[PDB]
There are 4 protein chains.
Amino acid sequence: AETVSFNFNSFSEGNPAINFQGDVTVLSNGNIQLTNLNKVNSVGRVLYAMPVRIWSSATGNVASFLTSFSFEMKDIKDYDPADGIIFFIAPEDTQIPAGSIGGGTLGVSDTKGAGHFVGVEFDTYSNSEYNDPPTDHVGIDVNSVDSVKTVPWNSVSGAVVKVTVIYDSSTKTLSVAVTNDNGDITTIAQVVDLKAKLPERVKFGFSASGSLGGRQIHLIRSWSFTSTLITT
Amino acid sequence: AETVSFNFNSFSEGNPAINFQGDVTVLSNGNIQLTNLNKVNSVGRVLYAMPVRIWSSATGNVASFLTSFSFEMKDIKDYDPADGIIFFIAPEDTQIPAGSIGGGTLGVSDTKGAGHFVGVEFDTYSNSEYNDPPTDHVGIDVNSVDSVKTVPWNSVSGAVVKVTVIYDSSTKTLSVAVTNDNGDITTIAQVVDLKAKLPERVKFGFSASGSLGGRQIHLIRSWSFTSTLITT
Amino acid sequence: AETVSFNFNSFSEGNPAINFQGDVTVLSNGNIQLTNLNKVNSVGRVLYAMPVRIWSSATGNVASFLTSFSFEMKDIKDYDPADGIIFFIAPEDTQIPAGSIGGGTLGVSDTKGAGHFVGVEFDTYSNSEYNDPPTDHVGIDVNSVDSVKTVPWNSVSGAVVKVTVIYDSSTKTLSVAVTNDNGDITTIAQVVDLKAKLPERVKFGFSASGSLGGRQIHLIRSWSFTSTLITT
Amino acid sequence: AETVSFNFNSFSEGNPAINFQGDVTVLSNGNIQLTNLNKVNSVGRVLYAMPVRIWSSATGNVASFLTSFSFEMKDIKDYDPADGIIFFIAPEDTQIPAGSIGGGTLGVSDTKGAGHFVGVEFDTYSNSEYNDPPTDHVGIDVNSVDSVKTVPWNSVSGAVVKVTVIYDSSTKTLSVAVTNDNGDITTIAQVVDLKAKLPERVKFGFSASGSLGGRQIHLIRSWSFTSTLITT
Ligand SMILES: OC[C@H]1O[C@H](O[C@@H]2[C@@H](O)[C@@H](O)O[C@H](CO)[C@@H]2O)[C@H](O)[C@@H](O)[C@H]1O
Ligand SMILES: OC[C@H]1O[C@H](O[C@@H]2[C@@H](O)[C@H](O)O[C@H](CO)[C@@H]2O)[C@H](O)[C@@H](O)[C@H]1O
Ligand SMILES: OC[C@H]1O[C@H](O[C@@H]2[C@@H](O)[C@H](O)O[C@H](CO)[C@@H]2O)[C@H](O)[C@@H](O)[C@H]1O
Ligand SMILES: OC[C@H]1O[C@H](O[C@@H]2[C@@H](O)[C@H](O)O[C@H](CO)[C@@H]2O)[C@H](O)[C@@H](O)[C@H]1O
Ligand SMILES: [Ca+2]
Ligand SMILES: [Ca+2]
Ligand SMILES: [Ca+2]
Ligand SMILES: [Ca+2]
Ligand SMILES: [Mn+2]
Ligand SMILES: [Mn+2]
Ligand SMILES: [Mn+2]
Ligand SMILES: [Mn+2]
């Protein structure tokens, strides 16, 4: 079978295994900081440089994958803790939307909240224009930040969060399990047909954004990934 | 929220947090060995001693959980490498079925393969009496070892296998990610209504079995777990 | 290593991880209330349901533990604010003393003040029959409410109190740090050989009590714990 | 009672409340990075700017204190993960030793390993010249990096570590509890007469160092502190 597998205990710019877009930067501690605290409508995204083949036009087979990552969001004076981080999957040529306003678009959608991507968002601000729930939340997005589904969550400033994601191609189910500083686990799952929503080859990554008054530290600390596609 | 969480990097015979049943034994290296290589129809099970409320009768709420564990199965002469291991959930009064014939029952069912439990099996022998697929496989079991669903897999003697399981209460989806020796991942997911199949309080654990001619080393090396039930 | 770690941010009566004894009750806010304000000689205790092995007869090793908890004691008309709360450790079979008179016994000892337990008391009433110092105090008890050692302290009605306790097995030192509302910390430490005073298997918990004329609200708000026993 | 209390959830290169010495820097994420990964024999230290009065020349009384802090150490290509971090107490005029060679001195002592300070070290390299134990370890130091006492420990690269320290003045005992990545807690306690070893007013802080071939990321993420001196 065809398998893609990698693991980042730390990140470093100048490492070809990753694409850097927007205001992203890598701190001396190896952490990826997606947004620039000193910019309006800041937007930063990171992508595994190598495109991953998630499905086949020859066989119709779709890959299954298991990926885990840890991130950290932390408040700062004197802006609102916004806007959040989104782990996403998109066409290999994906780029930050032209004239991106950042903010609630999480750096992957247009002003209306649309784009070509599937992702899991960790939202820390309620944008009514995208029908966000009243509190912080984890959401499953399919070509829109107006989540197909969300679950109440709480972004704890300064806390390291661990996420586990399983995509079962057979049932087309994307399951997500997220850590919480208080010890609880939060989960959300959703049937998502990657073959119908995304091209055969895609890029996986992370994006985060802020606005004029909405800014916070967005860090990606580690990331492991393994996908397997049955070939014939 | 009511949460039960723990993390076992190794095991010990004296830990009251673990219920030992049957032929289970603890090796000097901290590994748990489930079956006795010298006994016929051997059955050994290990359960977390703390009952877990997977659902509430008062609120109707159902918990979600994340758990990971690693195990190892190793051949031995001159017996057939059987029968396998099963990660299961059962009522808190659960015990090895009286008069258990072990073998293909995996220590959780009767001769007919029926029982009161939900589990994920790592089956290394094809029992036609339970409609097993022809090769080694991972299966989702609901009150029977005649799996509700299975996926082809391969048990490599002496290999360490990493497993990640996510149960999303909202969708009632049980997702399993199995990371093989060769690096490939294998997944299987199934909608299982724990609230409809099990009581409010249950126990989680592992069971393994053998027959007269089928015997192998069944080891549980580690186990982390977190389940959360929304209360109040 | 053998480790036991849990973290209660709040409580619930149906949570199997907690043994309730006596007049204990759970408030809608998740707080545990140990005594019954309307009962003479009230006694209420709460225990972590699972036995904790604090030392091994096979290795002679004793565990170290770090535990933090917050409680609150508030006066009421027209009773004297008594008698206090005690964080204790005792045999796994520990029950409220038969015919307990509550009051100065704190629900862990008999009339003479003797019992089988080790604990840190937050005493708010001076019982001369137990040689209490003249004012409120924190004390280290070993099989008796006639403290092996005490330190002047002040129980502020309605004040939330935080406590951190460290037990270093190697030095057998039980160190306590109490953070009052006014910000000051109060500490007391005492060498206590848990191995010599307690059985290998014990249970940790809290107890509070009152008399006919001595009653007050005793609340346990949170409790985190981690013990580690070196296994060799 | 004279109480000194503070809390840092993040730091900033501009808050005078902290003295920055040597190569220390403050990252955009609010973390303090003690050493410069690009410098030979790098040394960085941070001190709470306000001197703390730990004892009275009038009463002879000594203060008790409770402090908690979190840190992180991560490896880097292609140097040995060294040398570690030390939480220390020293005269208010304390400065990095003249002509410091960094390395095993941890930035608080001369070449022989001598200095004027009391501290808890999180050592990640075995210096025979200072009688270090063979593995990583937590040590209690008194005017020397040739620890008065040590306990085996393990520094996990990329892991956030929480530490809690209690100093009980009456028993002159310094107790430490370290919360590791795998869940276990590591403790060490030692009687240290602060009044006999340190001046009336001191500064508390953190220090880390590296050498030519020994370098790693030394981060301080947070730090809470409370000390109380009884005045009669
Ligand atoms: O506060 C941060 C947020 O900023 C923007 O949201 C609104 C803004 O449109 C306007 O309504 O004013 C309020 C309060 O001043 C908010 O700032 C972004 O649209 C959000 O994404 C978020 O960053
Ligand atoms: O061979 C291991 C195997 O033993 C038992 O079943 C087999 C059966 O499938 C085969 O047809 O015949 C042999 C010899 O009579 C055994 O009966 C167990 O039931 C099975 O689980 C496995 O352990
Ligand atoms: O007042 C509350 C107090 O009641 C009981 O003791 C007192 C005793 O200290 C006092 O001297 O006399 C009264 C009247 O007889 C009570 O005996 C409890 O023993 C004590 O713990 C406290 O609850
Ligand atoms: O390798 C990091 C390590 O360097 C130094 O330790 C010894 C050094 O004293 C000795 O002379 O040579 C060996 C190998 O070249 C090591 O470098 C530092 O003293 C030590 O603190 C640590 O930083
Ligand atoms: Ca939003
Ligand atoms: Ca079978
Ligand atoms: Ca008393
Ligand atoms: Ca050293
Ligand atoms: Mn959203
Ligand atoms: Mn089967
Ligand atoms: Mn007392
Ligand atoms: Mn050392």
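So for chain B, numbering is Swiss-Prot's, and the shown residues are 24-255, in order.
Header lists the method as X-ray crystallography, 2.2 Å.
Heads up, the Cβ atoms here are built off N, Cα and C, so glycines get one too.
Annotated features in Swiss-Prot:
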BINDING   B:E144, B:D146, B:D155, B:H160  Mn(2+) binding site
BINDING   B:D146, B:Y148, B:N150, B:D155  Ca(2+) binding site
VARIANT   B:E115 to V  In minor form
VARIANT   B:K172 to A  In minor form
VARIANT   B:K185 to I  In minor form
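Everything Swiss-Prot records as a feature, shown here on the structure.
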residue : record              : contacts (Cβ under 8 Å, 6+ apart)
B:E115  : variant position    : B:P74, B:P222, B:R224, B:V225, B:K226
B:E144  : Mn(2+) binding site : B:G107, B:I108, B:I109, B:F110, B:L129, B:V161, B:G162, B:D164, B:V168, B:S170
B:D146  : Mn(2+) binding site : B:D106, B:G107, B:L129, B:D155, B:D159, B:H160, B:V161, B:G162, B:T173
B:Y148  : Ca(2+) binding site : B:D103, B:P104, B:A105, B:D106, B:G107, B:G127, B:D155, B:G237
B:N150  : Ca(2+) binding site : B:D106, B:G126, B:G127, B:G136, B:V168
B:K172  : variant position    : B:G162, B:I163, B:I211, B:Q213
B:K185  : variant position    : B:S91, B:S93, B:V201, B:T202
All-chain count of other Cβ atoms within 10 Å of B:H160 (Mn(2+) binding site): 23
Neighbourhood of ligand 2 - recorded positions from B:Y148, B:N150, B:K185 with Cβ under 6 Å: B:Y148, B:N150
Other C-beta atoms that fall within 10 angstroms of the C-beta of B:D155 (Mn(2+) binding site): 22
Ca(2+) site shell beyond B:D146, B:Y148, B:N150, B:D155, criterion: Cβ within 8 Å of Cβ centroid: B:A105, B:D106, B:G107, B:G127, B:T147, B:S149, B:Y153, B:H160, B:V168
Additional residues around Mn(2+), ordered along the sequence, whose Cβ is within 8 Å of the centroid of B:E144, B:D146, B:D155, B:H160: B:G107, B:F145, B:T147, B:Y148, B:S149, B:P156, B:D159, B:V161, B:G162, B:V168, B:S170, B:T173
Those recorded positions in B:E115, B:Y148, B:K172, B:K185 whose CB falls under 6 A of ligand 10, listed in sequence order: none
